[PDB]
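Report on the structure given below.
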Amino acid sequence: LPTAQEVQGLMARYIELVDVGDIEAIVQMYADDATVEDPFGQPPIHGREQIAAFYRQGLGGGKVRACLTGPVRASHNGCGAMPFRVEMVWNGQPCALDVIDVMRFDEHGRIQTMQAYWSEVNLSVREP
Amino acid sequence: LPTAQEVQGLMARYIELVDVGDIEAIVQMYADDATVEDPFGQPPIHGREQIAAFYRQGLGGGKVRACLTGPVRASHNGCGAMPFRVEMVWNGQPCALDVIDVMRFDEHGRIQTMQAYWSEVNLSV
Ligand SMILES: C[C@]12CCc3c(ccc4cc(O)ccc34)[C@@H]1CCC2=O
Ligand SMILES: C[C@]12CCc3c(ccc4cc(O)ccc34)[C@@H]1CCC2=O
């Protein structure tokens, strides 16, 4: 499993990929059998193909940005959690959404599970 | 289960209690049979007695400070995650540790599970 430092690097890279919107690069970070729960509480997304469609829907449209708003917290069992902000335009309204992603990586350094904690209480109208 | 807004309030209150070292109040926020994994990766402890002993050893001194460093993220199923920083002493010198706690609340508004994400990579001098 990736070391604590490696997890910090991997999770930070993920945010960089989301920020630029490189869908294919994001999908490649996931294990072909990964699961995504975003927002946490909803039915999971299973596998590369479904995950690709998920990111294309979320990042393939209007301009979206993402940035860490604090350091990645990493564990010694291939897991980590990170706080970040996502910016987007919702029907003309400039918005910001605060999120925390928790990830578990496998022995190949790929994301096995991702859980995104957030809800409408974390949304707000704000200029980019 | 607590609503998303209620989760935000409960988790913020927890940090306030940690900051002042109110062990008794912290323990009461947990379900009687709750589990704590801190740091996540280590074996979980079970029950209020074990949890109380854990917090007594961690905050017993009285020189530990804690504060949210970002908003509490909350779900619609009684769960939340929050980023915070704790300040204490390491090797006889002021230090800081960045942590993210993930909590699940039960139907009675008590913490059923807490998982604290952090490691040495989050410790600064
Ligand atoms: C889809 C989305 C843009 C990207 C995004 C959202 C929420 C959680 C995320 C978690 C991630 O790890 C990466 C991207 C997002 C937003 C929900 C509303 C929106 O426009
Ligand atoms: C115990 C401790 C102070 C408080 C604290 C730590 C780690 C995770 C925590 C998680 C919490 O939800 C509340 C308090 C802590 C530190 C580990 C080293 C230290 O001095």
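The numbers used for chain A are those of Swiss-Prot, and the residues that appear cover 3-130, in sequence.
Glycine is treated like the rest: Cβ placed from N, Cα and C.
Per Swiss-Prot, the feature active site, proton donor maps to A:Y16. For A:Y16 (mutagenesis position), the Cβ neighbour count at a 10 Å cut-off comes to 23, with all displayed protein chains included.
According to Swiss-Prot, the active site, proton acceptor annotation covers A:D40. Taking a C-beta cut-off of under 8 angstroms and a sequence separation of 6 or more, A:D40 (active site, proton acceptor) has the following same-chain neighbours: A:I47, A:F56, A:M116, A:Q117, A:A118.
Cβ environment of A:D103 (mutagenesis position): A:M13, A:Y16, A:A83, A:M84, A:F86, A:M116, A:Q117, A:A118, A:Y119 lie under 8 Å away, each six or more residues apart in the same chain. For A:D103, the entry in Swiss-Prot reads substrate binding site.
In Swiss-Prot, a mutagenesis experiment is listed as A:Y16 to S, annotated with the note Reduces activity 20-fold. According to DSSP, A:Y16 (mutagenesis position) is assigned to a helical segment.
As a published mutagenesis entry, A:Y16 to F appears in Swiss-Prot alongside the note: Reduces activity 2000-fold. Reduces activity 10000-fold; when associated with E-103; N-103 or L-103.
The number of other Cβ atoms within 10 Å of the Cβ belonging to A:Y32 (mutagenesis position), over all protein chains shown, comes to 24. Under mutagenesis, Swiss-Prot gives A:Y32 to S with this note: Reduces activity 4-fold.
Quoting Swiss-Prot on the mutagenesis of A:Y57 to S: Reduces activity 100-fold. DSSP classifies A:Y57 (mutagenesis position) as helix under the three-state reduction. The Cβ of A:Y57 (mutagenesis position) has 22 other Cβ atoms within 10 Å, all protein chains considered.
Annotation note: A:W92 (mutagenesis position) sits in a strand segment as assigned by DSSP. Counting every protein chain shown, the Cβ of A:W92 (mutagenesis position) has 11 other Cβ atoms within 10 Å. Experimental mutagenesis at this site is recorded by Swiss-Prot as A:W92 to A, annotated: Slightly reduces activity. Reduces protein stability.
In Swiss-Prot, a published mutagenesis experiment is listed as A:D103 to N, annotated Reduces activity 4-fold. Reduces activity 10000-fold; when associated with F-16. Under the DSSP three-state reduction, A:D103 (mutagenesis position) is assigned to strand.
In Swiss-Prot, the entry for mutagenesis A:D103 to A or L states: Reduces activity 100-fold. Reduces activity 10000-fold; when associated with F-16. The structure shown retains the original residue.
According to Swiss-Prot, the mutagenesis experiment A:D103 to E carries the following note: Slightly reduces activity. Reduces activity 10000-fold; when associated with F-16.
Here the residue is the original one, while Swiss-Prot reports the published mutagenesis A:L125 to A with the comment Slightly reduces activity and reduces protein stability; when associated with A-127. There are 16 other Cβ atoms within 10 Å of the Cβ belonging to A:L125 (mutagenesis position).
For A:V127 (mutagenesis position), the count of additional Cβ atoms within 10 Å of its Cβ stands at 9 [all protein chains shown]. Annotation of the mutagenesis experiment A:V127 to A in Swiss-Prot: Slightly reduces activity and reduces protein stability; when associated with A-125.
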A:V127 (mutagenesis position) falls, by three-state DSSP, under strand
Reading the DSSP string in three states, the entry for A:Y32 (mutagenesis position) is strand
Going by C-alpha distance, which of the mutagenesis positions A:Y32, A:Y57, A:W92 is nearest to A:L125 (mutagenesis position)? A:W92
A:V127 (mutagenesis position) versus A:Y32 (mutagenesis position) - Cα distance in angstrom: 31
